[PDB]
Amino acid sequence: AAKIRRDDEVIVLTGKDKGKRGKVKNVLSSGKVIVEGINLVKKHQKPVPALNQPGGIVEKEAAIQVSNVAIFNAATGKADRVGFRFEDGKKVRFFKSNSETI
Amino acid sequence: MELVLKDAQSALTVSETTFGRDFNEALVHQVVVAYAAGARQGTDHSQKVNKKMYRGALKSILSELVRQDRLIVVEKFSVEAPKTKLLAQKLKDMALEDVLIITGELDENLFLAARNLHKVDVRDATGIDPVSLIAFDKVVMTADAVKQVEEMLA
Amino acid sequence: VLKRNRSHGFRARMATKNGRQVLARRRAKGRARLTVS
RNA sequence: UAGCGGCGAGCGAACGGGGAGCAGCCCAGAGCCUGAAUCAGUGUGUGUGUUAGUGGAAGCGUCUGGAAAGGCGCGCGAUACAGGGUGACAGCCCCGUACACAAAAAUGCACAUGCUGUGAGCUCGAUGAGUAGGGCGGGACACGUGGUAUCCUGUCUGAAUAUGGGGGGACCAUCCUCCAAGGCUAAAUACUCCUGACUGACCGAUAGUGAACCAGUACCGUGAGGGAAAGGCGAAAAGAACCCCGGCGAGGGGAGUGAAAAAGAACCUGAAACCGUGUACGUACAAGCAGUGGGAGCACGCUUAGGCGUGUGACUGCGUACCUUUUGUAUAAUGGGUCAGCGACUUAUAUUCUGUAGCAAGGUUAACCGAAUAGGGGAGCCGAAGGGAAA
RNA sequence: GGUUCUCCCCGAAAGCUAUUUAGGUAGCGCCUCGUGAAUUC
């Protein structure tokens, strides 16, 4: 019963990048999600003599709180809450404000 | 004396002694302190208060509220359905924000409606304490509630 | 080891009823070392 | 409390009443009649609960700021604002609450049916023998075998059923009940080492518990007993690529990242005391636990002449330092190295005395019960016949 | 040894008395807070 899932179109509600849309890549058990292209962090990658020698500065994605993003409605062009309803015995997600199935 | 109404303007008869006595500052304070001490759990600070002293304090507080027109007597105060909006609307039109709905009999619809609101509190005549009466900005009674208050005060 | 566990060991107290009360306090206060060996 | 004790301090009962959150059974039973009434144990099915879960309405935006839970204007919600976490103080961006549903296993409280079940009503009888008392030999009941009651009675012996015994707040007497070996009796009340929910005029790392994390620890002792210090990680680890110096280190300086870098693995804020640098003033002829005041000279900002104030301040005058302990503490008589944190409650339970406040010749109830502080309840403690030594 | 911070007004004694039984029982003029209070001293 998680509102945010593996493949979801979400929009940032708060933070330095509020309002930019994106797709969630994965969700952490600590109530955090990773969405590509918004929370860029410049990590100084220490060089290693192993098979991989990227070194330099890497542009990674930093996880953000689940509550900081909402599913994009994609029809009203604004963030909307999502709830659960039982249909033919299968639990599904649905928007609000003219709620329609995903 | 005579308690003026605002909707029906119907005369009410109440004993002068129990609603027109002077304001005993010292007695009221001691009862309030005693009530606050009884609220603790000391995890006992409870203090004995004489029945006459407790009753005398309530009469003084009731008299003071009437003088400062913080007490309003109305007819039955009920809500057709258990919805907070109905109670909120019925108070906004009356221009009441911090009120104590003291009713003659506990009604589930009214009780549920006021349970969410924090500035609005609903109680029965039996369930009244000096601290709540003073704390709440306004108190609205019912005719039946006043009548039962008269007799048990005596 | 030789003359240490035969008189100050675990079985040296369970052989009588008086030594049973000695090992009873080790159960309530379970240290890292129960008995010497 | 009525009693008991060199009537020294202490220890220490009952009936009635105010409060019912008690429910009073079976056997000595022959005979006419049994799978009865009242119930328990062991299975299945239905209905109602407990122990794991799911669905569950309700805030869109703008200014300032890197980032908004707060501010201004317009609304929804409210049986639901109990609490905490979600970049700053969040009903409505998440996790928890009304309302509406499910039973493959197990358990508990009323009810269909079945097998084994110590077993009723009516009539005809009964109401408990190695005992009490007495004799010989011991101990424990405060009492040494006393003026001595009551409780227990090995071995050797031995009665009765209103012709014998106890009780009615205990001389003798009367009437009723009772008069020796049977078998049972729930819950509340006691107690808090473990779980879930809920609560607070208790506390926040020298507090609280030995112990908030790898505390029943490191370490010590033959064993046992006893017994320390230590998180203030950041919102997110963005926890230094490259270059220079050096010892292919430690440590430090740049750049980059971030709102902030004297917060850089001693890591939010960083005091007093101890130990340094730079500037200004005084001291190398000064008076021995000398500080304030008066006075001269000099320095960084008085200031459209104004020795106005502070720190420093040669020299002068006044004064036998301070605390504890004492018939005195200026003493060859004695005590503390300083700073920070911590530290030796006047409570609970009787009586007595004082102050404050409500009906005015009903001033007061405790426990329990209660829509859990009000209402209801007076069996006690403290008072209401003074004057009169007392009556 | 120790009755702990601050603060305003006021504030009992030396070698003594009765005199036993000793590191103590009755008891100290003058002085304090409250009350009573007559030109009493």
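Quick note: numbers on chain B are straight from Swiss-Prot, i.e. 1-43, 91-201, in order.
Going by what the header records, the deposited coordinates were determined by electron microscopy, 5.0 Å.
Keep in mind that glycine also has a Cβ here, set from the backbone N, Cα and C atoms.
Mutagenesis annotation in Swiss-Prot: B:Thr131 to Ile, described as Does not regulate the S10 operon; assembles into ribosomes in vivo; the structure shown retains the original residue. Here Swiss-Prot notes a mutagenesis experiment, B:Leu134 to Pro, with the remark: Does not regulate the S10 operon in vivo. Here the residue is the original one, but Swiss-Prot notes a mutagenesis experiment at this spot, B:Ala160 to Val: Does not regulate the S10 operon; assembles into ribosomes in vivo. A mutagenesis experiment is reported in Swiss-Prot for this position, B:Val167 to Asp, and the note states: Does not regulate the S10 operon in vivo.
Counting other Cβ atoms within 10 Å of each Cβ, the mutagenesis positions B:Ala160, B:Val167 show the lowest value at B:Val167.
Scoring each of the mutagenesis positions (B:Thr131, B:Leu134) by how many neighbouring Cβ atoms lie within 10 Å, the top position goes to B:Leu134. DSSP assigns B:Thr131 (mutagenesis position) to a helix in the three-state reduction. B:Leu134 (mutagenesis position) sits 6 Å from B:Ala160 (mutagenesis position), counting Cα to Cα. Distance noted between the C-alpha atoms of B:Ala160 (mutagenesis position) and B:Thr131 (mutagenesis position) is 4 Å.
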